[PDB]
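Input: a single structure, listed below in C-alpha cells.
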Protein chains: 2
Amino acid sequence: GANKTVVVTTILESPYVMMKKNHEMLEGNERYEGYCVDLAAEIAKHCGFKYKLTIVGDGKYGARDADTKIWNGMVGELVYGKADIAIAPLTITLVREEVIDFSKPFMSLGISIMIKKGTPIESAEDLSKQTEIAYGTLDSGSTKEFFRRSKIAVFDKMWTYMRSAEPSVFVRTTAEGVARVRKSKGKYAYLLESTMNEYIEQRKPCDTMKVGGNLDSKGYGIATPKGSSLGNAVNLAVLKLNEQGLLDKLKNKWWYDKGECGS
Amino acid sequence: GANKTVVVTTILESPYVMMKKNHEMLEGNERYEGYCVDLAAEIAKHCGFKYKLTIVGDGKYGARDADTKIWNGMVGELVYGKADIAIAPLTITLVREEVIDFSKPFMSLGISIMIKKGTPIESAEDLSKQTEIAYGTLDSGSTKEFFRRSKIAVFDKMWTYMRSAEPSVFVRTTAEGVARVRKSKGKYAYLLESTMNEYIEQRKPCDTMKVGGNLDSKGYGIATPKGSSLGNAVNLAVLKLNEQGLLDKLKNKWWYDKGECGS
Ligand SMILES: N[C@@H](CCC(=O)O)C(=O)O
Ligand SMILES: N[C@@H](CCC(=O)O)C(=O)O
C-alpha cells in the first residue's frame, strides 16, 4: 500500500504530552509538547512514517470490563482500529499483551506512594495498617488492576479497603489525584507510578513527595494492534534510542532540567 | 509434532545458575541451583514443556564478530540451532533482537561500577579523568558493546582507554573480574551490571561495593530463535510471574535473604 499518515493515540498527561502555551494559534502536531511528543518524532523518523497525534477520545489508559469484555482508553482505540499506534506512558501488562503488541520498554518504573509533605506514612504497609489516611489510584489503568489482582497480603488488604471506600478514592486523571493530595490536609495519599510521582515532586508548590520503595518493576512500551506492519521496526527503534542515550536525555529534559523545586 | 524436551541454554553466573554443593552425586537439572534455575522451572510449568538445562559450550553471553558476522555464546547457540531457548541474565539489545526474539524483561538493571572499598572513585566521569586506576568489562557481552558504541563523551573516552589498554583490562568471566578487583589494591575497577554488582556486595569477604548511579536502564529477557513456537507463551509467562510478585521473591531469595555481609 502507499504510505499513509499514521494515527497516533496518546494521552494528556504531564510531562508526556502537554498543550503548548500558544496552542490556540497552532495546528496539528505543533499543538503539543512533551516527552512522548519528542519520542514520537524520533520513532517516526527512524521508522520512516508520517503521523498525526490524536488525544485519546475517552481520556483513559485502558481497561477491559469483566462482563462485556469491551476495552476502553488507548488500548480500546488500538483494538477497535481507531488508532494505528499508541505513544504514551502505557504500561506493558499481561491482559494488554493478550490483545495488542508492545515494544520493549522505553522507560522503567514501579508503583509508588505520593504524600503531602508531613503525612506520617513511609510505606504501603503503613497505609494498610491504618484508616485515618485515605488512599486511592487512577481509574482504568494498570495500578488499579495491580491492586485488584495482587495476592500479596499488604496489597490485597489495600484493595479491600479501596474498592469499598466511600466517598470513592479512585480518580479520573493523575492531575485530579495530585490536586486531591494537595488539598486533603494529609488525609489522602495517592498510589501512582514512580515516573509521575517524581515529576510532580519537581513542580511548584513543591508540597508533595514520593515515599517508600517501589512496589513493583515494570515498563512503558509503544503499542500496536496485532497484525500491524509497524511493530518490528518500532521495537528496534526504541532499542536504538535507548542505546544511544536519547531516552535518558529526554527524561532529564522533561523531569529535571526545568524542575521548579530547586537544584 | 509430539512434545519434545526443550534444550535450555544458560550460563554459570552466580547467583543465576550455580553448581549445587553435592552436584557430583546428582544428574541433569538437579545439578544446578539459582535464580534462573527457579525461573526455568516456573516458565516450563506455565508453558507446559519439559526441559534440559545445558551450560553454554563456550561460556559466553554472545557477540558477533564484525568481519565474519559469526555469533558466539548463548546467542550463537540459539542462532545455530544448538539450543531452543536461553534462560539466563541475557541483556535485551538491538543487535541481538535483529537475530533472535526476547520476552519482556524479567529483571531491570543498568551498567555500574564495582570498586574495592576505599578506592577514590565515585563515578564513570571520575574513572575517565584519571589513569592511575585501570578499569574494564566482560568480554563478548553487552557492557563491552555499550562502550564500543557510545557517543557520550565520558563513555567514548573510557572506551578509547579500555580498547588499547595493556595489559588487557577485559575479563573472560564476571568471577574473574571480581577476583581482579579484590586483588588489585584499588588499582582496578570493574564495569558490570548493577544486578551482579549488588550480589557481589552481599558476599564475603565484603570488600567490594557499587559506586555511582547506573549508566543506563535496560533489561534481561528470555530468548528464543526466530520462528520458535515458544515465544508468545514465554512472553506471557514472564509477565504473569512478574505481576504475581514471583520474580521479586526470587531476587530477594538469591540476593538478600542469604546475603553474607549482615542485615
Ligand atoms: N501507566 C498506567 C497509567 C497510570 C497508572 O495506572 O498509575 C497505564 O498504562 O495504565
Ligand atoms: N548481561 C550481559 C553480560 C554481562 C555484562 O556484559 O556486563 C549480556 O547479556 O551480555
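Start at 1 and count along the chain as shown; that gives each residue its number.
According to its header, this structure was worked out by X-ray crystallography, 1.5 Å.
Cβ atoms here come from the backbone N, Cα and C positions, even for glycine.
What Swiss-Prot records for A:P89, A:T91, A:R96, A:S142, A:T143, A:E193 is L-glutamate binding site. Within its own chain, A:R96 (L-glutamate binding site) has A:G62, A:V75, A:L90, A:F102, A:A223 as residues 6 or more apart in sequence whose C-beta sits under 8 angstroms from its own.
Quoted from Swiss-Prot, the note attached to the mutagenesis of A:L94 to Y (Swiss-Prot position 504) states: Promotes dimerization. Strongly reduced desensitization. In the three-state DSSP scheme, A:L94 (mutagenesis position) is classed as helix.
A mutagenesis experiment is reported in Swiss-Prot for this position, A:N242 to D (Swiss-Prot position 775), and the note states: Increases rate of desensitization. Every protein chain shown contributes to the tally, and the Cβ of A:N242 (mutagenesis position) ends up with 22 other Cβ atoms within 10 Å.
Checking the recorded positions A:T91, A:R96, A:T143, A:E193, A:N242 against ligand 1 with a 6 Å cutoff on the Cβ atom leaves A:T91, A:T143, A:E193, in sequence order.
Taking the centre of the Cβ atoms of A:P89, A:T91, A:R96, A:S142, A:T143, A:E193 as the L-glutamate site, the nearby residues of that chain (Cβ within 8 Å, site residues left out) are A:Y61, A:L90, A:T93, A:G141, A:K218, A:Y220. Recorded residues A:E193 (L-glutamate binding site) and A:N242 (mutagenesis position) have their alpha carbons 20 Å apart, per Cα-Cα distance.
Using a 10 Å Cβ-Cβ cutoff, A:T91 (L-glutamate binding site) registers 24 neighbours.
A:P89 (L-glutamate binding site) falls within neither a helix nor a strand when secondary structure is assigned with DSSP, and so counts as coil. Counting only the Cα atoms, the space from A:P89 (L-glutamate binding site) to A:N242 (mutagenesis position) is about 16 angstrom.
By a Cβ separation below 8 angstroms, chain B lies close to these of the recorded positions A:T91, A:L94, A:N242: A:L94, A:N242.
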